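Visitor: I have a structure I would like to understand better, so I am pasting it below and will then ask my questions one at a time.
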There are 2 protein chains.
Amino acid sequence: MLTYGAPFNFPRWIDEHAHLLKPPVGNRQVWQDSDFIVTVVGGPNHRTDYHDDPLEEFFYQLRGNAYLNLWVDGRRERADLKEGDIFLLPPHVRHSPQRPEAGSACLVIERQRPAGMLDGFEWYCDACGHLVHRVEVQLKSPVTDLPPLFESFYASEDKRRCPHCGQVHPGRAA
Amino acid sequence: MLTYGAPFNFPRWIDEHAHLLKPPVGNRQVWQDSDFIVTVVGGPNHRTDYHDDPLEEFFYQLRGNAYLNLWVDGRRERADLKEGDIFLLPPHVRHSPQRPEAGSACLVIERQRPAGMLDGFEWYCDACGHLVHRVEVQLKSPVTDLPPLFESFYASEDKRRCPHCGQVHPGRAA
Ligand SMILES: Nc1c(O)cccc1C(=O)O
Ligand SMILES: Nc1c(O)cccc1C(=O)O
Ligand SMILES: [Fe+2]
Ligand SMILES: [Fe+2]
Ligand SMILES: [Fe+2]
Ligand SMILES: [Fe+2]
């Protein structure tokens, strides 16, 4: 069977889900229960967490512009996703997507992580660059499981306290 | 490291590889040595073989129109990939892509099959619909390993002979 339905027009689908491609929802997964996790991500959205994905992530910035804050070679770096750009992110490269533009739309493709293969979410100290806090999660339902993880970081000065220099991470906003 | 390079503009990449998005090459893989196998497929091309992929395949028909001949519920079916369509194909649905238009371009995303997970390529009898021939292959390098597989089918009346009704499959062209 065509478990995931027939082909359909993607620009019209994006237009039809505009109300979800902005705060507070931000993103919408295209198909459910599939191995390929296919998501369209809108904006605006900024975030301070870095994702440590044990598998690859594919990006195609269909509308508008965004960028990824990265750690590369032990250094803070930025990869621009200009409108029309595609990009393949290797496993475990720490990344923090920033999406300043309303009306933007990025196709993201990931694969389901098998049982035992954990994702990491972590925060870094703006003063000295040391890792402040990391949580590992079996990421089955990100839409609903990530918000409480992030909220528990924002809520705890202990979690936000840099172990190296003592500076308390600002939490939700840079 | 950014093992697969920086982001880059996809429409310009497609324009720059136009000479490969037509016979005899037909398609071009975007990144090498990655888990996500990302390919742009042009045209024109018609084929008689059906692919049995043990994993999912994602399609986004960026330019022009194409279609997939399928077997669904034990019946010959067609899924149109009109310009702008996206589509997620479930594992093992037999499919035979047909790409009649020059200048067409389809983004296809697959994942590397691990050792021991085999692909199938097979042909069906136009007279009675019975399976005529199947080859299983550890698909590490399709660009170079599929042509000899297909050629060995076209070259052998035995391989092309329907076991049910005796009709000899036409081979390369329907
Ligand atoms: N990369 C993302 C993902 O995998 C899910 C939702 C959003 C994003 C993003 O790039 O913002
Ligand atoms: N689906 C395809 C693939 O995986 C590789 C090359 C071509 C195609 C196609 O759809 O024609
Ligand atoms: Fe990610
Ligand atoms: Fe610090
Ligand atoms: Fe295929
Ligand atoms: Fe037959």
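Using N, Cα and C of the backbone, Cβ positions are placed for all residues, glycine too.
Here Swiss-Prot flags B:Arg47 as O2 binding site. Taken from Swiss-Prot, the feature Fe cation 1 binding site covers B:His51, B:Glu57, B:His95. Residues or ranges marked as substrate binding site in Swiss-Prot: B:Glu57, B:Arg99, B:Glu110. The annotation Fe cation 2 binding site is assigned in Swiss-Prot to B:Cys125, B:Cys128, B:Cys162, B:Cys165. For B:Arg47 to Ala, Swiss-Prot lists a mutagenesis experiment annotated as follows: Increases KM for 3-hydroxyanthranilate 7-fold. Decreases activity 1000-fold. Quoted from Swiss-Prot, the note on the mutagenesis of B:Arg99 to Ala is: Increases KM for 3-hydroxyanthranilate 40-fold. Decreases activity 5000-fold. Experimental mutagenesis is annotated in Swiss-Prot for B:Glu110 to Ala, with the remark: Decreases KM for 3-hydroxyanthranilate 2-fold. Decreases activity 2000-fold.
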Visitor: Give the number of CB atoms, excluding that of B:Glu110 (mutagenesis position) itself, located within 10 Å of its CB.
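Guide: Looking across every protein chain shown, the total is 20.
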Visitor: Name, in the order they occur in the sequence, the residues of the same chain whose CB lies under 8 A from the CB of B:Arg47 (mutagenesis position) and which sit 6 or more residues away.
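Guide: Counting only residues 6 or more apart in sequence, the Cβ neighbours of B:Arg47 (mutagenesis position) under 8 Å are B:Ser96, B:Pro97, B:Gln98.
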Visitor: Relative to the mean position of the Cβ atoms of B:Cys125, B:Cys128, B:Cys162, B:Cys165, the recorded Fe cation 2 site, which additional same-chain residues have Cβ within 8 Å?
Guide: B:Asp126, B:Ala127, B:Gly129, B:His130, B:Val132, B:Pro163, B:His164, B:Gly166, B:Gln167
Visitor: Could you give the Cα-Cα distance between B:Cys165 (Fe cation 2 binding site) and B:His51 (Fe cation 1 binding site), in whole Å?
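Guide: Their Cα atoms are separated by 23 Å.
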Visitor: Of the recorded positions B:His51, B:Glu57, B:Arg99, B:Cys125, B:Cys128, which one sits closest to B:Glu110 (mutagenesis position) when you measure Cα to Cα?
Guide: B:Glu57
Visitor: Express the distance between the Cα positions of B:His51 (Fe cation 1 binding site) and B:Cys162 (Fe cation 2 binding site) as a whole number of Å.
Guide: 18
Visitor: Could you say whether, by DSSP, B:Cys128 (Fe cation 2 binding site) belongs to a helix, a strand or a coil region?
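Guide: Assignment for B:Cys128 (Fe cation 2 binding site) reads coil.
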Visitor: Hey, for the Fe cation 1 site built from B:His51, B:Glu57, B:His95, who else sits with CB inside 8 A of the CB center?
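Guide: Filtered neighbour residues, in order: B:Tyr50, B:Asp52, B:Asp53, B:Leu68, B:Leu89, B:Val93, B:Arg94, B:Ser96, B:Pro97.
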Visitor: What is the total of other Cβ atoms whose distance to the Cβ of B:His51 (Fe cation 1 binding site) is within 10 Å?
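Guide: So the Cβ neighbour count for B:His51 (Fe cation 1 binding site) comes to 21.
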Visitor: Taking the residues B:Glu57, B:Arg99, B:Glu110, which the record names as binding substrate, find the longest CA to CA distance and state it in Å to the nearest whole number.
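Guide: If we measure all Cα pairs in B:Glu57, B:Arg99, B:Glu110, the largest is 18 Å.
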Visitor: Select, from B:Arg47, B:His51, B:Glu57, B:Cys125, B:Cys165, each of the recorded positions with a Cβ positioned under 6 A from at least one atom of ligand 5; if none does, say none.
Guide: B:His51, B:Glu57
Visitor: Excluding near sequence neighbours, so keeping only residues 6 or more apart in the same chain, what lies with its CB under 8 A of B:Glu57 (Fe cation 1 binding site)?
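Guide: Same-chain residues close to B:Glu57 (Fe cation 1 binding site) (Cβ under 8 Å, separated by 6 or more) are B:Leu88, B:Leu89, B:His95, B:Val108, B:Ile109, B:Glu110.
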Visitor: Quick one: which of these binding-site residues, B:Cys125, B:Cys128, B:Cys162, have their CA within 10 A of B:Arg99 (mutagenesis position)?
Guide: none
